[PDB]
Each structure stands twice: as structure tokens, then as C-alpha cells.
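Peer 1: Got a structure here, written out as C-alpha cells. Questions coming.
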Amino acid sequence: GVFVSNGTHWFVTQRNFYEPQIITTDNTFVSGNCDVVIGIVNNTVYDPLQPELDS
Amino acid sequence: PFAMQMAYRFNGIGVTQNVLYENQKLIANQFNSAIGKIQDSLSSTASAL
Ligand SMILES: *[C@@H]1O[C@H](CO)[C@@H](O[C@@H]2O[C@H](CO)[C@@H](O)[C@H](O)[C@H]2NC(C)=O)[C@H](O)[C@H]1NC(C)=O
Ligand SMILES: *[C@@H]1O[C@H](CO)[C@@H](O[C@@H]2O[C@H](CO)[C@@H](O)[C@H](O)[C@H]2NC(C)=O)[C@H](O)[C@H]1NC(C)=O
Ligand SMILES: *[C@@H]1O[C@H](CO)[C@@H](O)[C@H](O)[C@H]1NC(C)=O
């Protein structure tokens, strides 16, 4: 899918039907540094186990 | 946007889209050279059609 912005907040959605989700580390994958992509944007990637598990 | 269209076509043949975003200028140069070669081979060769 694609990263979209509703004006204020950034989400990820599938391309053929609008259904915005929170950008986590299960939605995305990492590759490389931030200086080789033309048009990269600063935002946060939420880690889905830090509120549920700090035992 | 056109580079996002090219990234998901790269995804359609089984390459990850970061390969395109990391080699974007090399890929655009290779495309522009290939169009120029088509134009030269049509501009001077007289049996193509
Ligand atoms: C863009 O999305 C954000 C995230 O949902 C919206 O912010 C929320 O707005 C609702 C209703 O006003 C609030 O109940 C939530 O508390 C807000 N969330 C946060 C994290 O602030 C935002 O309003 C959206 N913008 C537009 C123009 O639709
Ligand atoms: C996105 O965030 C990065 C990191 O916070 C910013 O990069 C910094 O940019 C300043 C000058 O603008 C440099 O002096 C810092 O050394 C940079 N930090 C790093 C870690 O390299 C970047 O400017 C931000 N971009 C936008 C558009 O806000
Ligand atoms: C989009 O165009 C603006 C100029 O209008 C430019 O500053 C920006 O870098 C461009 N973004 C991308 C991803 O090419």
C-alpha cells in the first residue's frame, strides 16, 4: 500500500479502497539510510509491544 | 506520482521498491539513453517498416 496524510497525521492504506491504519513495524520494512530517497518524510513508527509488554 | 508508479511496477516483477528508490537516477538515465537510440535507429535506417 501507500503512505497517506489526512492533513495532520500519517497513515498507511491499501490502494483500491480507503482504510487507514497506524504505521507500525508490522506494516513496514526497513532498508537503508534516509539520504538516498527523493522525497522522504519525518514521522514516527510505533512499536506494537511497548505498551503491552514492559515486564 | 511517476516514481511511485515505477516502484509498484518493480514490485509487480518481484523486485522490492527500495531498489528503484535507491537507483532512481541511474534508472532514469538508462531510459533516456534507450529512447535516444530508438530515435537514431529510426532517423537513419531505411528498411524498418
Ligand atoms: C486526521 O487524523 C487524526 C487522527 O485520527 C485526527 O485527529 C483526531 O480527531 C478526533 C476527532 O476530532 C479526535 O477525537 C482524536 O483525539 C484525534 N486524534 C489525535 C491523535 O489527535 C484529525 O482530526 C484528522 N484530521 C482531519 C482533517 O480529518
Ligand atoms: C528530519 O529529521 C532529521 C533528523 O532529526 C533532520 O536532520 C537533521 O538536519 C539538521 C539540519 O536541518 C542537521 O544539522 C542534523 O545533523 C540532521 N540530523 C541528523 C541525525 O542527520 C531533518 O532536517 C528533518 N527534516 C525535516 C524536513 O524536518
Ligand atoms: C516535488 O516538487 C517540489 C517543488 O514544487 C520539490 O521541492 C520536491 O522536492 C518534489 N518532491 C519530490 C518527491 O520529487
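Here chain A follows Swiss-Prot, giving residues 1093-1147 in order.
Note that Cβ sites are derived from N, Cα and C of the backbone, with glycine treated the same way.
Pulled these features from Swiss-Prot for this protein:
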- A:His1101 to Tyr: In strain: Theta/P.3 (VARIANT)
- A:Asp1118 to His: In strain: Alpha/B.1.1.7 (VARIANT)
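Describe the structural context of each listed feature in the structure shown, including burial, neighbouring residues and relevant distances.
Peer 2: All protein chains included, A:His1101 (variant position) registers 11 other Cβ atoms within 10 Å of its own Cβ. A:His1101 (variant position) falls outside any helix or strand according to DSSP and counts as coil.
Taking all protein chains in view, 10 other C-beta atoms sit within 10 angstroms of the C-beta of A:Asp1118 (variant position).
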Peer 1: What is the separation, in Å, between the Cα atoms of A:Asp1118 (variant position) and A:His1101 (variant position)?
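Peer 2: Cα-Cα, rounded: 19 Å.
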Peer 1: I want to verify one value. Collapsing DSSP to three states, which class is A:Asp1118 (variant position)?
Peer 2: coil
